[PDB]
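Enquirer: Following this message is one structure expressed as structure tokens.
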Amino acid sequence: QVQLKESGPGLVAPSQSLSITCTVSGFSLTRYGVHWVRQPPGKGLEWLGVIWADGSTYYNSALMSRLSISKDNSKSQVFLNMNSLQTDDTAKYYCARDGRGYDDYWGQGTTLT
Amino acid sequence: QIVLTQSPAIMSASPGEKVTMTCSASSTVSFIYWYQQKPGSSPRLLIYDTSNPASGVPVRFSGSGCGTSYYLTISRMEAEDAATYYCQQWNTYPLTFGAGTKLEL
Amino acid sequence: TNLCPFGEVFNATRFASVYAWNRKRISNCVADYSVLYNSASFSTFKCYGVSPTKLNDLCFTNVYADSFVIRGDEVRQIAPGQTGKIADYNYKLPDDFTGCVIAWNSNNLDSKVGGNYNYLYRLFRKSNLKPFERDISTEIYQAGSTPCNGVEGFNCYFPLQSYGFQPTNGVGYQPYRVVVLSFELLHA
Ligand SMILES: *[C@@H]1O[C@H](CO)[C@@H](O)[C@H](O)[C@H]1NC(C)=O
């Protein structure tokens, strides 16, 4: 099936760093675009989004230190890393793809902190 | 653009008690997309431009709006349980996600 | 005697693509251009056979309004007498004309993140049109001696292609909205 799947979600630690990867199958990262959205516990979601064919980047953030996209463009996975993300962020992290329209598919990953 | 949302707290006595959804926006927005969520687990499913449905959703929906304020109306059955709604704008960056909370029991 | 109004023509939303454009007819109303003079912020006016002074106290026999969504190079193309894809294929406009032409830039509304594909234009034609006529057709284009038999194949193309307008668009490429009016000075 056309699929998005979530891989190595972050797990509890005293150390405030967290890592998560998402993996895509049945379409190439060179053929469509995938968008990344985050939810704090007890709150609405928060967004980072970019539109590309490949290799392009777009960002807006309230903070961007250490922050830019991280990607393993063999189709294997997309990766996130932050020093303090455990306290700051990421009760759940979500992996999502967009097309021209009405072809939009969502995957959900759960991050332990 | 920042967008602002209102919601009631309400107790029903039957279906057919009509329901309205509203969003208000700080500045002109031309295109909006319409989404419903069930509590507890959060897959995402979409109702798109011209308010046409995606696959796998009931036929009774219609949406039309006015600037800085968007409305779609629903009448009957499972939406009474199932509906929580988010509104998002796709005309220019950043794509603000919006916030709120809604419930019926 | 009462307002027309112009606001339903100009201000309204989701107007037509370049082909299958639309024609509207206006009668029996006050001109009252002064509200347009005050309100307008339009980045171009050009008028042919008339001037913006000596424009009140004129009676126009018929009024027609035509609306378009366009890419800025076409905004220069829309002048009479030119050449180019538009002037050859779509919306040919004659040098003998009495109107005035208005344009303002809609990028805050018409453009789309991921492109606004719904704006459609035609790339090949066997001959070039006379002024003010439409085509709404499809007959698959043949680019060889052999037929492609009404189906896709070798040297065989669908005549229709989609514009894209985005954030951080090329400032000359990005979308424009253009309105044209035609007048004759023969009767009240
Ligand atoms: C266009 O419509 C909007 C709708 O709110 C209105 O505020 C504005 O005054 C209108 N513009 C003109 C020129 O009539």
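The residues of chain C that appear here are 333-520 by Swiss-Prot count, in order.
So this one's electron microscopy, 3.2 Å, going by the header.
Including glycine, each Cβ sits where the backbone N, Cα and C put it.
Checked Swiss-Prot, it gives:
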{"type": "MUTAGEN", "residues": "C:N343 to Q", "note": "Reduced viral infectivity"}
{"type": "MUTAGEN", "residues": "C:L452 to R", "note": "Increased resistance to neutralizing antibodies. Decreases HLA binding to NF9 epitope. Increased binding affinity to human ACE2"}
{"type": "MUTAGEN", "residues": "C:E484 to D", "note": "Increased replication in human TMEM106B overexpressing cells"}
{"type": "VARIANT", "residues": "C:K417 to N", "note": "In strain: Beta/B.1.351, Omicron/BA.1, Omicron/BA.2, Omicron/BA.2.12.1, Omicron/BA.2.75, Omicron/BA.4, Omicron/BA.5, Omicron/BQ.1.1, Omicron/XBB.1.5, Omicron/EG.5.1; May enhance affinity to human ACE2 receptor"}
{"type": "VARIANT", "residues": "C:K417 to T", "note": "In strain: Gamma/P.1"}
{"type": "VARIANT", "residues": "C:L452 to R", "note": "In strain: Delta/B.1.617.2, Epsilon/B.1.427/B.1.429, Kappa/B.1.617.1, Lambda/C.37, 19B/501Y, Omicron/BA.4, Omicron/BA.5, Omicron/BQ.1.1; Contributes to cellular immunity evasion and increases infectivity"}
{"type": "VARIANT", "residues": "C:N460 to K", "note": "In strain: Omicron/BA.2.75, Omicron/BQ.1.1, Omicron/XBB.1.5, Omicron/EG.5.1"}
{"type": "VARIANT", "residues": "C:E484 to Q", "note": "In strain: Kappa/B.1.617.1"}
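Locate each feature and note its surroundings.
Expert: C:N343 (mutagenesis position) is surrounded by 9 other CB atoms, counting those within 10 A of its CB over all protein chains shown.
Within its own chain, C:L452 (mutagenesis position) has C:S349, C:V350, C:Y351, C:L492, C:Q493, C:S494, C:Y495 as residues 6 or more apart in sequence whose C-beta sits under 8 angstroms from its own.
In the shown protein chains, 10 other C-beta atoms lie within 10 A of the C-beta of C:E484 (mutagenesis position).
Under the three-state DSSP scheme, C:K417 (variant position) falls in the helix class. Its Cβ placed at the centre, C:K417 (variant position) has 13 other Cβ atoms within 10 Å.
Following the DSSP three-state reduction, the secondary structure of C:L452 (mutagenesis position) is strand.
Sequence-distant neighbours of C:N460 (variant position) (same chain, six or more apart, CB under 8 Å from its CB) are C:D420, C:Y421, C:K424, listed in sequence order. Secondary structure at C:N460 (variant position), as computed by DSSP, is coil.
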Enquirer: Mind running the recorded positions C:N343, C:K417, C:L452, C:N460, C:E484 against ligand 1 and keeping the ones whose CB falls under 6 Å of it?
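Expert: Among C:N343, C:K417, C:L452, C:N460, C:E484, near ligand 1: C:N343.
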Enquirer: Between C:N343 (mutagenesis position) and C:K417 (variant position), find the distance joining the two CA atoms and give it rounded to the nearest Å.
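Expert: Given the Cα positions, C:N343 (mutagenesis position) is 28 Å from C:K417 (variant position).
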Enquirer: Under DSSP, is C:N343 (mutagenesis position) part of a helix or a strand, or is it coil?
Expert: coil
Enquirer: Between C:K417 (variant position) and C:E484 (mutagenesis position), what is the CA-CA distance rounded to a whole number of Å?
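Expert: Cα to Cα, C:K417 (variant position) and C:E484 (mutagenesis position) are separated by 24 Å.
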